[PDB]
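What follows is a short report on a single structure.
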Amino acid sequence: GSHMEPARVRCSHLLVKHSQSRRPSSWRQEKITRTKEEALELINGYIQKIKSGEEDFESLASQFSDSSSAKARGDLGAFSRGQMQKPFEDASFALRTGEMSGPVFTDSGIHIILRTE
């Protein structure tokens, strides 16, 4: 449980679009043909690889993420409350230091939350 309230939290994020997304295009893909489930498979794939030791969230959040933060390894840096979407932000505070959350469904699509701090 959360035994402390931090005003500064650092979390990295990964995002994969889906067919029902508002923007069916990205800075890497021309059209998002993959739906929720197809994107979810990728999400779980990334997570499994990281937990196994195949790769680290750095490469996934950079070369396998649509998040603009991908250029910075997918990290958002140290942010505060009222800075990110509630499902993500509230989850970040709920997570512990060094915790990688699973598939979190948000506006854009499925998000992976890695709370480093």
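We count from 1, first residue shown onward.
When the header is checked for method, it gives solution NMR.
From the backbone N, Cα and C atoms, a Cβ is placed for every residue, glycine too.
What Swiss-Prot notes for the published mutagenesis of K17 to A (Swiss-Prot position 63) is this: Loss of peptidyl-prolyl cis/trans isomerase activity. No effect on the interaction with IRAK3/IRAK-M. Abolishes IL33-mediated increase of IRAK3/IRAK-M protein levels. Counting every protein chain shown, the Cβ of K17 (mutagenesis position) has 21 other Cβ atoms within 10 Å.
Here the residue is the original one, while Swiss-Prot reports the published mutagenesis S25 to D or E (Swiss-Prot position 71) with the comment Loss of peptidyl-prolyl cis/trans isomerase activity, nuclear localization and cellular function. Sequence-distant neighbours of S25 (mutagenesis position) (same chain, 6+ apart, CB under 8 A from its CB) are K31, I32.
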